[PDB]
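Okay, structure first, notes after.
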Amino acid sequence: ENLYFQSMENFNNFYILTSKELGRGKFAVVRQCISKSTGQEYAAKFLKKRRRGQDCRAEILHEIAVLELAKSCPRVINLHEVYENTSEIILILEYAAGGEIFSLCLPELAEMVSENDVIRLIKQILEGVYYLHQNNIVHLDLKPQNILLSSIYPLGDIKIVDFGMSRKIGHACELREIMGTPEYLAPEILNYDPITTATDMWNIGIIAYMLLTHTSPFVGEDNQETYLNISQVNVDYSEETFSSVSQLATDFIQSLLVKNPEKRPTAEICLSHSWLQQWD
Ligand SMILES: Nc1ncnc2c1ncn2[C@@H]1O[C@H](COP(=O)(O)OP(=O)(O)OP(=O)(O)O)[C@@H](O)[C@H]1O
Ligand SMILES: [Mg+2]
């Protein structure tokens, strides 16, 4: 096996790893690193090439292409450099200092984020998704863990990451998709319909629901009820939960959390919803 990307000797020459670990998955690890040349902070994603006994260099090359494709989009994280060693491919990504928006969806930080902030963040998530769909790219993994912030004091801008699930419209529903956290799967993924751009619009409704109410819209007593809630679209719009959420926001969420993907609006339409037309 031969190496394609820059040598690991170069990575150790130009960068220094730190003790800060940003994320650890099963086959990927994200460590913070500093450039020796300039001192700038970056995020290094280490991706194991062998997974479950299969060569996955091709999968990683796909993720790089997509990252490369949306380099002009500020709503998508920027790929700076790529290195490779024996077992890993290393992605030098732009550093998101604010962390995951999942932080804001918890009640601990509920009182520091207002509806005027959610409107802006959701308007930025749509701009990013609009770009991906303009290029026949579905993210298929827009859970709050994969949407980051450039800053949190004060609130910054969003940065979409994690393109290991990226496909192109019309692709089949392979096993990889139907394995993510059950509470974020769309209904069309559960009965094996071909994925579409509307699959992302579902997860955008969940993110907006989770930011305004600080609650998971579908999670249940066990994974089994979670599936029933999803396939029956059993969301809670009760007065006790939405007494402090505007009506325009409820209309926005209810237009996206529809069972029939054909009825969900496109990103282009969502960017025109009355709820997003505040004059900041
Ligand atoms: N550039 C970054 N800056 C800050 N944090 C990051 C950055 N990239 C990833 N993270 C954090 O690391 C965690 C895991 O990284 P990431 O989502 O990109 O890949 P993964 O889910 O572990 O694996 P795969 O891409 O194969 O699905 C994310 O939840 C995110 O919080
Ligand atoms: Mg992730």
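Sequential numbering from 1, following the chain as shown.
Every residue gets a Cβ built from N, Cα and C, even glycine.
Per Swiss-Prot, domain 'Protein kinase' is recorded for 16-276, and the stated evidence type is sequence analysis.
What Swiss-Prot lists as ATP binding site is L22, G23, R24, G25, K26, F27, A28, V29, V30, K45. Non-local contacts of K26 (ATP binding site) by the CB criterion (under 8 A, 6+ apart in sequence, same chain) are absent.
What Swiss-Prot notes for the published mutagenesis of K45 to A (Swiss-Prot position 62) is this: Loss of activity and of apoptotic function. For the recorded site, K45 (mutagenesis position), the DSSP three-state label reads strand. For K45 (mutagenesis position), other Cβ atoms within 10 Å of its Cβ number 24.
Around the Cβ of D141 (active site, proton acceptor), the same chain contributes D162, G164, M165, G180, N203, each under 8 angstroms and 6 or more positions distant in sequence. Annotation source Swiss-Prot lists active site, proton acceptor at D141, citing sequence analysis.
Closest to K45 (mutagenesis position) in space, going by CA atoms and restricting to the binding-site residues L22, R24, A28, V30, is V30. Less than 6 Å separates the Cβ from ligand 1 in the case of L22, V30, drawn from the recorded positions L22, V30, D141 in sequence order. With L22, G23, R24, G25, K26, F27, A28, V29, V30, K45 listed as the residues that bind ATP, the site has a largest C-alpha separation of 14 Å. Same-chain residues with CB within 8 A of the center of the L22, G23, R24, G25, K26, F27, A28, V29, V30, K45 CB atoms, the ATP site residues themselves not counted, are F46.
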